[PDB]
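*Asks:* Structure below; questions to follow.
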Amino acid sequence: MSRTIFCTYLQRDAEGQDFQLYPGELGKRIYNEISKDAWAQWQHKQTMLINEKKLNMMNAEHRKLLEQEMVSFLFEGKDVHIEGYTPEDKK
């Protein structure tokens, strides 16, 4: 059963994502806007980025990196500046 949705990254009819295979609230909030296509696209790119950045997910620095880029690429309409690391104390 291919459920048709409108993916932000495609701006057209797309097939909805599968189910909660790890996330929950964020998962479904993204699944309804993101097709399997875009989901695969980004996760490939970020995996590549992680190989370049050599970052670990145990640090808020690199953890918020993932968050910034992920939301900006998939959801697009984020409120956070994509500067990677924030040199300002007040965020």
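These residue numbers are counts, starting from 1, taken along the chain as shown.
The header says solution NMR.
For all residues, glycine too, the Cβ spot is worked out from N, Cα and C.
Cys7 to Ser appears in Swiss-Prot as a mutagenesis experiment; the accompanying note says: Strong decrease in activity.
Could you place these features in context, so I can see how deep they sit and what lies close by?
*Replies:* Neighbour density for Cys7 (mutagenesis position): within 10 A of its CB lie 21 other CB atoms from the protein chains shown. According to DSSP, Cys7 (mutagenesis position) is assigned to coil rather than to any helix or strand.
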